[PDB]
Amino acid sequence: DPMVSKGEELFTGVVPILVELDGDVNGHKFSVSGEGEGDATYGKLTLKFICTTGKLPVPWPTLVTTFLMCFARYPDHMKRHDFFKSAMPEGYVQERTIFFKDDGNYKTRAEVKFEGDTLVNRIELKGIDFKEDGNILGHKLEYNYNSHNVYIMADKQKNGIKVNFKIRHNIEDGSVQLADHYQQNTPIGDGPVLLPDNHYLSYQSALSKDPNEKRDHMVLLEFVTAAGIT
């Protein structure tokens, strides 16, 4: 399939990644930069993020889903369903509204595309209605992350896809904070894209720190694999 071979071709080796994010949550403005690489053949990503404006006003775990589905590993028999890579190199826009249960919500807009040989993810984030002593602004989330499934379905009306899933953030008291994610992806180019049948992506994530880094940061490792179609 010429289309599959196209995107595939762009992600055959290790691809350098650049991440830039500008956010504002409850009047607190901040910026974050991230770098790393992705290897779609194995569905692996490795990134290091640094808050360049000082201390991050929100917990790092809350930004994991915001900070690259195009690096997912799609089994051979599911390659014709890989919307993410078919939209490259022009890219796609990834929009979300993340609802934190009993708390505020994030509104994000990201552009994911190639700039030379580098995959860039430019993000704008707006957080509103957060409680001053809730789990987010109160920094009560643990520095860890659970495994989750992301459900994908076509949105032929917009020549793109709709995505939905719930994240469970562990709270320091043993309880959990739910984050409902509503997502929409549309291509940037006018070119054709692959619209998939219903399926999902399994995500495994591990968070760490760089013992040598004095700046507020986060090291993220992700494993992503497509599934749901026999």
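Going from the start of the chain as shown, residues are counted 1 onward.
Backbone N, Cα and C define each Cβ position, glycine as well.
Experimental mutagenesis is annotated in Swiss-Prot for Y145 to C, with the remark: In mut1.9; shifts fluorescence lifetime from 3.03 to 2.74 ns. DSSP classifies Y145 (mutagenesis position) as coil under the three-state reduction. In the structure as shown, the Cβ atom of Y145 (mutagenesis position) sits within 10 Å of 23 other Cβ atoms.
Listed in Swiss-Prot as a mutagenesis experiment, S147 to P is described as follows: Increases fluorescence at warmer temperatures such as 37 degrees Celsius. Residue environment of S147 (mutagenesis position) contains 10 other Cβ atoms, counted within 10 Å of its Cβ in all protein chains.
Swiss-Prot gives this note for the published mutagenesis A206 to K: Abolishes the tendency to dimerize and leads to monomeric fluorescent proteins. Same-chain residues at least 6 positions away in sequence with a Cβ under 8 Å from that of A206 (mutagenesis position) are, in sequence order, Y145, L220, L221, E222.
In Swiss-Prot, a mutagenesis experiment is listed as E222 to G, annotated with the note Suppresses the 399 nm excitation peak, leaving only the longer wavelength peak at 475 nm. Of all Cβ atoms in the protein chains displayed, 21 besides its own lie within 10 Å of the Cβ of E222 (mutagenesis position).
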